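Novice: My questions will all concern the structure given below.
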Amino acid sequence: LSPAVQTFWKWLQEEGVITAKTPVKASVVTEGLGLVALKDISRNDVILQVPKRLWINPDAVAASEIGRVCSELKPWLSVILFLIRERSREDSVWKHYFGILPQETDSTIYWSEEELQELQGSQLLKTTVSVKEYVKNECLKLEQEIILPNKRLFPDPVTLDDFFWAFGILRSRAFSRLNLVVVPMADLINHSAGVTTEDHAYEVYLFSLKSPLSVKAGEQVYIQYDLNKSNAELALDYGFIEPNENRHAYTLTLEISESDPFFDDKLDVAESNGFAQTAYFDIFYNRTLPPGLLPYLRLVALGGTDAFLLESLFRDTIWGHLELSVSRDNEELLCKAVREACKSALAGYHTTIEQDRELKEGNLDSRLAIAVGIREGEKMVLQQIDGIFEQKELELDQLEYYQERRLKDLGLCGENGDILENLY
Ligand SMILES: CN(CC[C@H](N)C(=O)O)C[C@H]1O[C@@H](n2cnc3c(N)ncnc32)[C@H](O)[C@@H]1O
Ligand SMILES: N[C@@H](CCCC[NH3+])C(=O)O
């Protein structure tokens, strides 16, 4: 099978982890390493249990030599160091475990410069550049204040690659179902679009992993990594995406500018209703617009004419009005801003959807596939969004704006009230 793997398996045996009550063997699969059922496994069956003696979470770093130096470090930044360290110690408890870990995954955080150009104009590129930088800065500060100062516990030098490796390992393997633990045994299990439960990890301490599906002897055991993450998120967290169009999202960001002459009043309205000066709205394919997206767009576009809605008078209704629509000019202003944003963005990509789809018709490499799939999707959501507001621009008059809703209760045709008024 594999020297490293065989050694890793025998290691867990002596540990008592893998014994006779273990219905699965490690095997080499299309997705790397994975757990293959040694015999017909049924639903909710426990595949394996690992001793907390073998975790690698914040607690683990606390009870080690570097427990004190990281005493005030964020949970993750602490495990990043713990990982790098134990990976060097040729006597660590995870010696055989580290000989199983991939030196790199397909997560965008490892992509080369040319690879990244395949995500040109995409939001995923923006997000990955942002994440990459942040973790760089945070980890460079770690070297200065913990890696260098303590030359006794951190002998060997620590490079960025070491940093991203630990960050990557951490972000593609840890289980947050408790919220940041690494379990050497069930660490292998892979993701499948088959599974649709997304909850199969408990303990009686240890790690009980129960196969959500019914696998036949010989076949692989999968699980759902995260029913809610978007492809952009899957692509970054792990090195893969699904073909499922409903995984394609694109997030819009709106904010009440301080350059807005009404910033103060608007910010008040926003916040009194659960929104901040800056708010992000996630837009998924074939899904309906997030609640709040429109009222916030109308609040942004408010402007002079409808400014009277920002008086203490409506503070208890302003949001409702924002939800029903303000005025034809407000509605028409926001629609253009949004559609222009989408057209502008759609222009940032270097290929058309027809092209990406022809590309998917052939054989693409891991990372290229991800890029192409990701960008085709983003273009779809962007195009959908533009479509939605295009309709709105046509129905721009079918809505009943503030004023009309006002004169709805005029009651011109009542009674000759003057008869009565003239009776007293
Ligand atoms: C959760 N980890 C499992 C480790 C993996 N079993 C191994 O040891 O190679 C992360 C890895 O699972 C792989 N993975 C999980 N689900 C899929 C999938 N549907 N397609 C391709 N790779 C997958 C990722 O590429 C990543 O390298
Ligand atoms: N993020 C998912 C799946 C991670 C699997 C890593 N091997 C969870 O809640 O555990």
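Note that the numbers count up from 1, one per residue, in the order the chain is shown.
The deposited model was determined using X-ray crystallography, 2.6 Å.
A Cβ is built for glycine as well, from the same backbone N, Cα and C atoms used for every other residue.
Checked Swiss-Prot, it gives:
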BINDING   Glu31, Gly32, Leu33, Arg173, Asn190, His191  S-adenosyl-L-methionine binding site
BINDING   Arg173, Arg177, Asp187, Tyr202, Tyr225, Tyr238  substrate binding site
MUTAGEN   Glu219 to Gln (Swiss-Prot position 281)  No effect on substrate affinity, but reduced catalytic activity
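Walk me through the surroundings of each of these features.
Specialist: Taking the Cβ of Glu31 (S-adenosyl-L-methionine binding site) as reference, residues of its chain lying under 8 Å away and at least six apart in sequence are, in sequence order, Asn190, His191. DSSP gives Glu31 (S-adenosyl-L-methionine binding site) a coil state; it is part of no helix or strand.
Residues within less than 8 Å, Cβ to Cβ, of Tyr225 (substrate binding site) and separated from it by at least 6 positions along the same chain comprise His191, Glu198, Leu234, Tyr238.
A coil conformation is recorded for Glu219 (mutagenesis position) in the three-state DSSP classification, outside any helix or strand. Counting only same-chain residues at least 6 apart in sequence, those with a Cβ under 8 Å from the Cβ of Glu219 (mutagenesis position) are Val36, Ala37.
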Novice: Out of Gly32, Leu33, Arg173, point to the one nearest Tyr202 (substrate binding site) in space (Cα versus Cα); all of them are binding-site residues in the record.
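Specialist: Among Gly32, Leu33, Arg173, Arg173.
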Novice: Reduced to three states, what secondary structure does DSSP give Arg173 (S-adenosyl-L-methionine binding site)?
Specialist: helix
Novice: Between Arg177 (substrate binding site) and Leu33 (S-adenosyl-L-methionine binding site), how far is it from one CA atom to the other, in Å?
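Specialist: Cα of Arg177 (substrate binding site) to Cα of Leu33 (S-adenosyl-L-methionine binding site) measures 22 Å after rounding.
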Novice: Give the number of CB atoms, excluding that of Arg177 (substrate binding site) itself, located within 10 Å of its CB.
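Specialist: Step by step: centre on the Cβ of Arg177 (substrate binding site), count other Cβ atoms within 10 Å, giving 11.
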Novice: Round to the nearest Å and give the CA-to-CA distance linking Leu33 (S-adenosyl-L-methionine binding site) with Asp187 (substrate binding site).
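Specialist: It is 10 Å, counting Cα to Cα.
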